[PDB]
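The structure appears right after this line, and notes come after that.
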Amino acid sequence: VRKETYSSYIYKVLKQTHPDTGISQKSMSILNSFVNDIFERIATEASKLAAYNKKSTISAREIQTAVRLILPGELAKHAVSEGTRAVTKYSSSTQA
Amino acid sequence: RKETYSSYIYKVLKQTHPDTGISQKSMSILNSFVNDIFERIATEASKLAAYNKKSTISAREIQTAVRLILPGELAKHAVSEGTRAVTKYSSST
Amino acid sequence: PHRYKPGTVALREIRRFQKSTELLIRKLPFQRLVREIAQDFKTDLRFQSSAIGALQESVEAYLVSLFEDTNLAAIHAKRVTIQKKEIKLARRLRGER
Amino acid sequence: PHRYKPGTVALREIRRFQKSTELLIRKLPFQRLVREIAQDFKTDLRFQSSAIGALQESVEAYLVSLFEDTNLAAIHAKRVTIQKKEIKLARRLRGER
Amino acid sequence: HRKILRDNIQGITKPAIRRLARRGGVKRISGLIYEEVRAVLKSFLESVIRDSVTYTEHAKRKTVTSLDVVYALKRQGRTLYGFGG
Amino acid sequence: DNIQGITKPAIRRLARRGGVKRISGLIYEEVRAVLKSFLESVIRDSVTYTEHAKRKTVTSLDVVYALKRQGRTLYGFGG
Amino acid sequence: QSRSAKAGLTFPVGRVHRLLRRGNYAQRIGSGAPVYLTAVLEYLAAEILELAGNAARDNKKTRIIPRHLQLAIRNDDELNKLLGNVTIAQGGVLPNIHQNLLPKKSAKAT
Amino acid sequence: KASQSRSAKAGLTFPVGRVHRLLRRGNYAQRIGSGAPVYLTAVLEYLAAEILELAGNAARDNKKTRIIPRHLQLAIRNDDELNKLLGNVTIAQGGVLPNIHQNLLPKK
DNA sequence: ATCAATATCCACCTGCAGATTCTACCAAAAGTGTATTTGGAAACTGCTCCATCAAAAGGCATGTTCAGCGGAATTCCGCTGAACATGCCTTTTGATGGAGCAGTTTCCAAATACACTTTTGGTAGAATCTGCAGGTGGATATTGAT
DNA sequence: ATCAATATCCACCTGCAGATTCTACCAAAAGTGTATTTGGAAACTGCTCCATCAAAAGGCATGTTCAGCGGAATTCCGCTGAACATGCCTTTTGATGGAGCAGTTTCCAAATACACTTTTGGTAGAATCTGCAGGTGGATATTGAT
Ligand SMILES: [Mn+2]
Ligand SMILES: [Mn+2]
Ligand SMILES: [Mn+2]
Ligand SMILES: [Mn+2]
Ligand SMILES: [Mn+2]
Ligand SMILES: [Mn+2]
Ligand SMILES: [Mn+2]
Ligand SMILES: [Mn+2]
Ligand SMILES: [Mn+2]
Ligand SMILES: [Mn+2]
Ligand SMILES: [Mn+2]
Ligand SMILES: [Mn+2]
Ligand SMILES: [Mn+2]
Ligand SMILES: [Mn+2]
Ligand SMILES: [Mn+2]
Ligand SMILES: [Mn+2]
């Protein structure tokens, strides 16, 4: 049976910036739980948001406020930045 | 036209101690209590299910749920009352 | 003249306030504070009435919760006077920074 | 005839142990206890290796974390030796009850 | 002259603080406690208002409700009864 | 006594990593107390997950969820 | 006849079933679950109500108010644990004054 | 005809479609907006690189090239924001930041 | 300040658990096209209730005196932990039948559905009942000087 | 132990906010009965990796010596509680304006519902490159006897 993680990615992202740097087995297991940990953290606050506002949907605005609540100062800043970029660069739903 | 458990809480109260009265805010607190725990259980149930590759939350999840989220004596008595009612719900064929 | 040995009326006070449950910070002054604090986030914000209460009941619950712990950090240093240093430790152990 | 002053190997050990991240409880003993304890919940229970790994890792982490708080407790009493009364306050000011 | 007021953390009077610690069983209060207590009280409200308003802003509202203060509290482990939810 | 198996040294070590310099005599049996009381609260929760998953073995992710609902989240073993 | 009735419950089994559905917990919701939960929820409501009244009773009163709730709670190994990180508005604190803070040196009778 | 991936579109290297999959079936709400998964993935990859960078430095600072848990710990613990975000998280094999209270040392 | 006895450092080199470039097959995603479906963002607006100014009213914060007693600096000592060398028993290590956990096919008991039809718990309201806060008083404690 | 100042208690009192009591319009609910889609418990056994044990490692247990830490006893001052008085502003009761929350309807952009097509990250795993833990020997810092 197949099981997937964020490993490949975690690794490619590591390598992108710092090429001659590697990652131990446990380390990858840990960084994976971190992602999942936060994934839930966020998706859950989002769930509650919408719920709170008789809204049946999770937009980006929810994922936003969530991110805003969950993450700390300077890190909530950078996240949201990265969030709204990725989306805008995604609405180039044409050529690109 | 918001809902609330006030109405039943009051019954449940009177059933045993008919004389006793429950203040306005005392009632509001109790409502919170019920929604709170309701919340904890459902959520735990929801996970027990998810953890175990199931699409349905049965009374079986609800039970384990209770076991995980309540203290011994409360948990004990809950599982009973729980089983009880669900057994009597099937007795009514 | 009549004089109550120091610490006697104080105990009268402890017994007193643990028996009651009314808030202990002046309402308005408190409201003021909340408003001030909030201003630093969103300007021209209207506060539902009860939001101040849920806010106040909240803080007061905490400060009292925190004081008990503080008082335990005092008796610990074989003292009976809460010192700025207790709060530090008291908060440090409930884990708050 | 060489001999270290009372408390010089202590720090050597503190410094020595904070640099590492090796588990500090012998595994078998721990393993037994974990099992002894689980027996009271269900008999004839099998334990994944890692499941016992997860426990020791976390239990130790916890104990270490508590010892720091305990030490702070002792330094608050102008002492440098952690007494039972220390762990006690450390826990009380954390909720564990 | 006629139009002057002030910002308010000193609005938390020494007598008040004394009272809280009183209900908390404190019998003897060293003088450095007060500004200390104030320091804390501030960053508590600051922490709760923040999250609590992040909620109003999301509701597109401009009126901090109570289930606003409430969800904010819950979010943080401090759960409150007697105001909704 | 297996709980006795948690040798006087191990307690000592943890307490070093913990930053402790001088350890009073009582600390040892006390630490054992804490330790057991911890393991118990965790395993009860753990095993409960086990019986629900109708298994006889206690998985690593069983400990993990237990630890999670206790507010003691762990990284390094899955989940 | 209502499921509440068909179960001996006074709590809205109907309601709880819906809440659970429009609550996002599982894809599906076992038919018996909502029953089992409504029972668990009724129980607790009564348990506290019982201890709550008792506190009112002891204070010579007939109307349960928050201090009673808060007293019932902080004095019950069970409830005080289930409601460890919950705050009762207008509840107060269990009366308690540490010994080191009390007066004297042995002046009892002998 | 030809086509890239949604991750490719957003300039991301973390699985956008997957995060969208998990989001839907993760039971959080009836609907999952089309941008939400893109936004979320962006955040995640961010933090992902954020710990990674820091954890890397931790390692390199010690003339080592492979990140082991100790590095992640030292990393998380010194970072204010991460340390706060992961305060109730314990890292298997991370040790603790070295720190010996003054009242226990003679001077130095 | 002067040795020793040891602990700590660090540039130097090496074998093995474990990372790496490789080719590669693919169940399962992720993507895509047309069709069908809808839950929220916008536009309008009824009324609840948040922000105010008002001028009396006194409960309550603030400042100053006074000294009682608690906290801090300081001396001395009994004893409790740290250190240390030892040599035995308990834990660590490497290998293995096989106890149970995952992997997959399955067939209806059980759970959605969409439409109705019967029933019940919230809501603006009106005659009215009632538990207890807010006060006084005389008896009964509790404090503290003497 | 006694006497005076005070605080607390305990019983009878009562106007008033907030609970008790029917009345009844009703819309959002909850029950009901097939038609019908689906996940969970079942039966099997393929496949890890758990429990068990023998054998050489090495950490622990232990009794002795004693430094120095803790806790007692002591002394003293200045910090904070008790008491009392001054007048500031908080609290209270409206009365009044209108900012916004919130109930409704609405229609279409954006999202769900498959069928079908292209793409990909997971994997078993042989070939093989390599980071670094670990064991060595000599410079270099730290600790304590004097
Ligand atoms: Mn969206
Ligand atoms: Mn009083
Ligand atoms: Mn108790
Ligand atoms: Mn009980
Ligand atoms: Mn940072
Ligand atoms: Mn190449
Ligand atoms: Mn629509
Ligand atoms: Mn006047
Ligand atoms: Mn004096
Ligand atoms: Mn004294
Ligand atoms: Mn078998
Ligand atoms: Mn009815
Ligand atoms: Mn009264
Ligand atoms: Mn000393
Ligand atoms: Mn590929
Ligand atoms: Mn090395």
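Throughout, chain D uses Swiss-Prot numbering, with the displayed residues spanning 39-135 in order.
Placement of Cβ uses the backbone N, Cα and C atoms for every residue, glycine included.
Among the sequence features in Swiss-Prot, the mutagenesis site D:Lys57 to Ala, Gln or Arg is noted as follows: Increases sensitivity to genotoxic agents inducing DNA breaks during replication. The DSSP secondary structure for D:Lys57 (mutagenesis position) is helix. For D:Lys57 (mutagenesis position), applying a Cβ distance below 8 Å and a minimum sequence separation of six or more within one chain yields no residues.
In this chain, none of the residues that are 6 or more apart from D:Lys80 (mutagenesis position) has a CB less than 8 Å from its CB. For the mutagenesis result D:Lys80 to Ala, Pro or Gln, the note given in Swiss-Prot is Compromises telomeric silencing.
DSSP assigns D:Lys80 (mutagenesis position) to coil in the three-state reduction, placing it in neither a helix nor a strand.
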